[PDB]
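Okay, so here's the structure we're looking at.
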Amino acid sequence: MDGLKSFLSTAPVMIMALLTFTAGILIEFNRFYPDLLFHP
Amino acid sequence: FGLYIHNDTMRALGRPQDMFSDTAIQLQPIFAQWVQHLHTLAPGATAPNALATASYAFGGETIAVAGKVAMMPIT
Amino acid sequence: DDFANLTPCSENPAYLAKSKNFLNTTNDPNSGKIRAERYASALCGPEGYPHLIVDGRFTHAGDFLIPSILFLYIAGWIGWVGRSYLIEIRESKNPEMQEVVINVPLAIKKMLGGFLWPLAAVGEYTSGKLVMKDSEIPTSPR
Amino acid sequence: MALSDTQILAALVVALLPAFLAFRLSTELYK
Amino acid sequence: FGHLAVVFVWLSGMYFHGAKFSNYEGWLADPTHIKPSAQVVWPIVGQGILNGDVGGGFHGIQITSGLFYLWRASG
Amino acid sequence: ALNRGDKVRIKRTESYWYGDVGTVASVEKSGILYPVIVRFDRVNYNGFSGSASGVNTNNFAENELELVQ
Amino acid sequence: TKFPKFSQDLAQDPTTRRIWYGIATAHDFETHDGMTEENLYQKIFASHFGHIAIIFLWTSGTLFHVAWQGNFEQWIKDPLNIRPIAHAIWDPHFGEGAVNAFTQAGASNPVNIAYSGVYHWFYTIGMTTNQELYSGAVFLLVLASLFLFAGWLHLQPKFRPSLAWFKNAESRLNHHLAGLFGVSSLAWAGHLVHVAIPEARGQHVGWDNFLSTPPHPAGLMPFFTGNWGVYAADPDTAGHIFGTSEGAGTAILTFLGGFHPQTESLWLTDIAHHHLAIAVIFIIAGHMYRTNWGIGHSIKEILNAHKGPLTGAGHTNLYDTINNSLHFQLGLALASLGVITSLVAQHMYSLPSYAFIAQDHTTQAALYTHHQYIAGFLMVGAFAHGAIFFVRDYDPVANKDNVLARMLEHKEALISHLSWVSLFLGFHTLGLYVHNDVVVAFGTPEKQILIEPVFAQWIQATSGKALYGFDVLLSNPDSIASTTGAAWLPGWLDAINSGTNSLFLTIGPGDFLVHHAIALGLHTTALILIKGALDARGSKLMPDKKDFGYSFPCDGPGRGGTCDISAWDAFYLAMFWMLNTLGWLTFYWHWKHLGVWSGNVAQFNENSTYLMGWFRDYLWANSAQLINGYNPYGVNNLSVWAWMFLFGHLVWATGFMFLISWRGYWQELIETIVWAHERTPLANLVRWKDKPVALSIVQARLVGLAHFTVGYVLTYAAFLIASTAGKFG
Amino acid sequence: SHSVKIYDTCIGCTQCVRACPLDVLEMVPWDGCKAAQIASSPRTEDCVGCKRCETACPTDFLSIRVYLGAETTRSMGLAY
Amino acid sequence: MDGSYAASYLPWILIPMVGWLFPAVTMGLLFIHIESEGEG
Ligand code: CLA
Ligand code: CLA
Ligand code: CLA
Ligand code: CLA
Ligand code: CLA
Ligand SMILES: CC1=C(/C=C/C(C)=C/C=C/C(C)=C\C=C\C=C(C)\C=C\C=C(C)\C=C\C2=C[C@H](C)[C@H](O)CC2(C)C)C(C)(C)C[C@@H](O)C1
Ligand code: SF4
Ligand code: SF4
């Protein structure tokens, strides 16, 4: 529905969705490649 | 709080005999000790159909489980 | 012959002694060994821990430079997309409502265009619409 | 060697003078 | 009604995490030698060190909420 | 000079919109010290603590405003 | 009511607030009723006389009490094994245990232990017996009397200076540079040559025989004939024992450099040539400004001539602005004094001048902390009184388009870029600290981000330190700078390369992090002070702040609320950041020097890269003996320090009550108490002369800040003294 | 007592007069605004300085200001 | 409460005056002065 679409696009939902995506990216990358202190 | 401060100063001045301590001027909670004694005697006559006290915090034996104390009198 | 107080971790007795007991960070049991072999390249102090040198030399460019460009690109991306989205919103007859309720189509459209932020930034600076004149900005009384 | 009683007493007597002068200065500044 | 639903979700979550990610079955056999534990940590950036040994070959966070004793008293 | 549907810049030197751009809502006859009425997009600080918004209109004299359009 | 006589607005106040504000505005001579400029300047002159006399009396009292109840004559026989004594203790409230605990340093009664490091100073300058100390105390009493009488005298109608006399900048600068600085330095050099050096070489010299004892075998002949090198021949050898004639040379002016082998301090002859040279330079400098002979520069033309096409009017009309504004001068003096005090601390912990003072670690730590805190206070005061100047004595038309008015033109840019640099420091510094803490806590301390302080180590190398192996400038023997035949190089290089002193201490990643944290603190405190000073004139929220004075409560809850909007409130906020920055500074210094003195630099080097090491290895570890000052089992000599530690921890908390709770609550409570007193029998016979009211908002902020600062200072002083005394004292 | 001053940007909206709880302000005919009325402060000796008049003023910055000065019993709002 | 310094009796009389006598004296004098309604 239109109202659900508008509610999903409010500021808190967007910022938390972006934060979850970024956190997932970082956690997965550190799962596969940990202990990266510098570019070798 | 002035009791605590007075004790602190007396201890700092090397005068432990002027403190509010059990080895010095004593402030004994006589009413609390009396009610503890009353509740310890409750299983006897005041609550005759009770086998033991409501809690051993008031007094009695030291209930210990395994190697640790479960509950003992709290003076 | 620089860093006479620093030694490579490969021949540092303290680092070598303490590197056989590295903890496994992840579920992979080889993470400790991988960290131990990867940290042997850097320079260790007497405490056995690696150190970073940021004097500007390119031999240690991995310590600061490569991450510096890596961070700066992303930060410029974020700032540029945010600024461009704000500027585009400013002409919609209700910018505040579109500031709390994000225009997701326009938002993602601006997201996908941020990889060219240095070229866009220099073009804006040359075109003169990147920076406003001091006479057009509100200022508090002196 | 350590000081004498007369030395301390003379120090007190000497310090009497700056007390009087400071009293006069404070009264003058109060005006 | 909404707050009741939230509390129900919390309680059901506690029971689920005590059923799947806990050593309650192991602790029940040896209650005096095994520490209660119902939170287990993913090893990602070294937080697997938090999964300390709680006895009986189980690694996890020791819990002090007392759910294990309540469950044993509940049959 | 200033009239309906205008775009002017403030030079009050103590107004909230000093250097800002406002629109001339209307002007009135003589005998008024500050006859020009100017409204602004941004609101000022006017209002009690915790107020949702402020005020986006004011009165100015003809010498305190410069034409932009 | 009479008090306060200088403000009729306060004198007609029926409440007790009149008693408070009367004290607060007492020494604010500018706002007094019926005050003229001439009277203002004369009263300030007399008050400055009074402060000088107070300083002299304080020094005299220190000398007298040390001579009377101290162990100066015993201390000089063994400076490395006998505790100096500050003053005797006479406390009827004491008990037997305290009397036994405080009978220390070989005394026969309860007594304190001096930590001001004045015994070393008196030993170095020459005085060795109690009679000399007593004579000094009496002479300082006489000096204080003379200055008090002078303050009285230049207040009489026949001696009150004119306003034109006060505004004479050129003559004041000439006299206070050639005379106050140069002549005093020359006299101190003469004292060192004629008395201090012979006394340190064993030859006793005093008022009785200084007229027949030549400081040098060749008297005034080489000096007058230009053969000055004679005075530098035969210096003190490395085997010289202070105060004796073993290994003592005859040179009175040398350039040995480095430190004395025995006292670990600078050579006295080096101090002599130093103060003599700076005396000559100051005397030359004091002949610059034109006073009465046509020759000499005039400050106004110099200021007005240094214009610029970029800054507009440059330094035009600044002479009038500075001369006619006492607050501008006070701010300049305070800033300079704060910078100089910081310099004194930094160059005095690393370059000790007094004999056997580097081995008394407690006094060194106390001196550094004391003078650094003084410098912080002065630096805050400079900005505060500069903001006062902007509020009161700044004339925009006179300073139109010059540097002073042009500062307010790009003040928004100033505050913006200063906010950016403060945020940039704080974010990425706290991030590194938290990263190291988290990674260490997870059992993997090898992933810590450790940045070597490359630039500071390069500077140390350029000054001659060869540990880092940079081989640059003075560390490079092939470079020209190390091949100039400077007389100080062989000694200075020996001193810096030794690891037994604080001269250019070795550094690591922890020092890098803590220096960047100190930079964050400095930039943030400067941000607060500068923003307050620039916005004191006015801002968007209050365009007419200048009409409301320097210190006012607020503008009410209207316009969104205006709590803490005055410049005084900006100073009030900046004081907390000053205290926090000083705390960081002193914690770093103290921990580093504890490691240095104990020889366990490894502890600091390992544990200073994460905050938990700061918490555990420094605070928790070094508090073990302090809190045990008095114990259920007994009392030791650290009991007073434990008591003062708790006292500070209490006053600090008490300040929170004024800082958090505000006026209306206490006002209503006082209403209730007033009703209770008025309705109580046998108490209505007594009534207050002044209606009791709650403390005002600004007064409350000031009182809370005062309690806070006192608790802060007392707590840190107690902890530092107790920890160092237990560890080494 | 405090000083209440009213400047020429007043538009005769009476908000300051209504917001005054101690009846310090008043309205007097004027000719500089449409309302032909301006605020006045004839009873400043009763003002306490609550700044409600300043809070109610709608003009840019304020056409009315309160400067807190000598504190009397009336100004300090003391009931004892 | 004895000391081995010269004229040990001085703190026996000086400290009380600085402790009790002088503080009370200036306390009362200042209290009288601040409530002196003679002038303004
Ligand atoms: C009941 C607590 C108590 C009391 C009353 C005292 C009292 C005293 N102690 Mg003491 N002490 C105590 C506990 C106490 N102690 C404890 C627990 C310890 C730790 C074991 C010590 C350790 C100790 C040491 C080590 C020493 C003392 C000393 C002293 C004496 C200092 C002389 C003095 O105050 O004049 C001076 C008065 C002042 C400096 C006033 C300062 C405070 C005021 C408020 C500041 C002034 C503010 C303002 C400008 C005032 C305006 C003017 C005013 C008149 C209105 C004094 C007799 C010293 C001593 O005997 O030498 C004389 C000393 O060396 N004490
Ligand atoms: C030779 C002439 C002469 C001399 C000696 C002085 C001296 C002084 N004048 Mg001055 N004055 C003069 C001519 C002179 N004046 C003339 C001609 C005029 C009119 C134009 C004035 C007008 C004038 C005014 C209007 C005032 C003074 C004041 C003062 C006093 C300020 C206190 C001070 O600076 O000392 C203390 C400071 C020093 C001695 C030097 C500062 C410290 C240096 C910079 C660094 C530290 C050195 C060293 C490391 C520290 C010691 C360490 C040791 C303790 C271990 C000082 C005694 C003030 C006052 O009221 O005093 C009564 C004042 O307000 N003067
Ligand atoms: C050379 C030094 C100097 C001089 C001459 C002045 C002079 C002046 N200052 Mg200034 N100031 C200075 C340094 C100086 N200041 C420093 C270093 C700071 C930073 C803290 C300030 C901060 C400052 C502010 C924030 C203000 C002034 C103001 C003023 C003016 C009048 C008010 C006043 O000072 O008296 C009145 C002073 C007081 C009432 C202070 C009493 C508080 C006491 C000293 C606290 C004591 C604590 C307690 C006793 C501890 C007990 C310890 C015990 C428990 C052991 C006056 C022109 C005021 C102004 O604008 O007037 C024009 C003003 O608002 N100054
Ligand atoms: C430890 C306490 C603390 C901290 C962290 C700060 C931090 C800050 N103060 Mg502050 N301040 C404090 C105590 C503190 N203050 C006290 C006691 C006073 C005395 C009243 C002041 C007085 C004061 C003044 C007067 C000013 C500041 C300013 C600043 C900022 C300067 C930037 C900086 O230093 O680092 C950068 C900031 C940080 C490192 C803090 C951010 C840390 C968090 C954890 C980052 C992550 C966000 C987090 C994940 C969000 C989660 C939310 C969610 C869980 C709900 C910053 C926000 C100045 C300012 O505004 O500068 C622009 C300024 O003008 N403060
Ligand atoms: C400011 C300097 C100073 C200070 C802080 C002290 C501190 C002390 N003295 Mg002391 N004294 C000093 C100078 C000083 N003395 C001088 C110059 C003399 C020579 C006259 C003496 C002679 C003296 C004697 C004979 C005795 C003390 C004693 C004491 C102790 C008891 C408290 C006291 O002072 O009252 C008693 C002492 C006095 C009243 C002496 C007078 C104080 C001087 C002369 C005036 C100082 C005025 C000062 C600058 C005012 C500052 C104003 C400020 C608050 C705004 C205490 C440790 C007593 C002691 O040892 O007990 C253990 C003791 O018996 N003092
Ligand atoms: C373009 C852009 C924007 C705006 C950007 C603007 C307006 C920027 C303005 C910048 C200004 C005015 C000034 C900048 C100054 C930069 C300086 C002084 C850089 C100094 C660099 C140094 C000192 C380098 C130091 C060493 C360099 C070397 C390579 C090694 O490491 C060692 C080491 C660390 C010593 C936003 C904010 C709108 C949005 C962004 O997304 C993009
Ligand atoms: S609130 Fe302001 S504009 Fe309205 S009548 Fe009062 S002073 Fe005039
Ligand atoms: S401050 Fe309060 S009492 Fe005074 S005029 Fe304004 S509204 Fe009335």
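Going by Swiss-Prot, the residues shown for chain G are 3-731, listed in order.
The way this entry was determined, per its header, is electron microscopy, 3.1 Å.
Heads up, the Cβ atoms here are built off N, Cα and C, so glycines get one too.
Annotated in Swiss-Prot:
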| type | residues | note |
| --- | --- | --- |
| MUTAGEN | G:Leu522 to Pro | No protein or PSI accumulate, unable to grow photoautotrophically |
| MUTAGEN | G:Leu522 to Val | No effect |
| MUTAGEN | G:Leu536 to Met | No effect |
| BINDING | G:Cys556, G:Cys565 | [4Fe-4S] cluster binding site |
| MUTAGEN | G:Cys565 to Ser | Accumulates some protein and PSI, still does not grow photoautotrophically |
| MUTAGEN | G:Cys565 to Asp or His | Almost no protein accumulates. No PSI activity is present, unable to grow photoautotrophically |
| BINDING | G:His651 | chlorophyll a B1 binding site |
| BINDING | G:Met659, G:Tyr667 | chlorophyll a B3 binding site |
| BINDING | G:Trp668 | phylloquinone binding site |
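The structure, with features from Swiss-Prot marked on it.
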residue  : record                        : CB count, 10 Å
G:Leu522 : mutagenesis position          : 22
G:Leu536 : mutagenesis position          : 23
G:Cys556 : [4Fe-4S] cluster binding site : 18
G:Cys565 : mutagenesis position          : 13
G:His651 : chlorophyll a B1 binding site : 15
G:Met659 : chlorophyll a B3 binding site : 13
G:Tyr667 : chlorophyll a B3 binding site : 10
G:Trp668 : phylloquinone binding site    : 16
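Taking CA atoms as the reference points, G:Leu536 (mutagenesis position) and G:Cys556 ([4Fe-4S] cluster binding site) are 18 Å apart. Note on proximity: of the recorded positions G:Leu522, G:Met659, G:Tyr667, the one nearest the residue listed as 'chlorophyll a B1 binding site' is G:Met659, by Cα distance. Secondary structure at G:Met659 (chlorophyll a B3 binding site), as computed by DSSP, is helix. The two recorded residues, G:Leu522 (mutagenesis position) and G:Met659 (chlorophyll a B3 binding site), have Cα atoms 29 Å apart. The separation of G:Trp668 (phylloquinone binding site) from G:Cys565 (mutagenesis position), Cα to Cα, is 18 Å. It is 18 Å from the Cα atom of G:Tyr667 (chlorophyll a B3 binding site) to that of G:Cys556 ([4Fe-4S] cluster binding site). Closeness to chain A is evaluated for the recorded positions G:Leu522, G:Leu536, G:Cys565, G:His651, G:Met659 by Cβ distance, with values under 8 Å counted; no residue is counted. Look at G:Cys565 (mutagenesis position): DSSP puts it in coil. Cα of the residue listed as 'phylloquinone binding site' to Cα of G:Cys556 ([4Fe-4S] cluster binding site): a distance of 19 Å. In this structure the alpha carbons, written CA, of G:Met659 (chlorophyll a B3 binding site) and G:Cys556 ([4Fe-4S] cluster binding site) are 20 Å apart.
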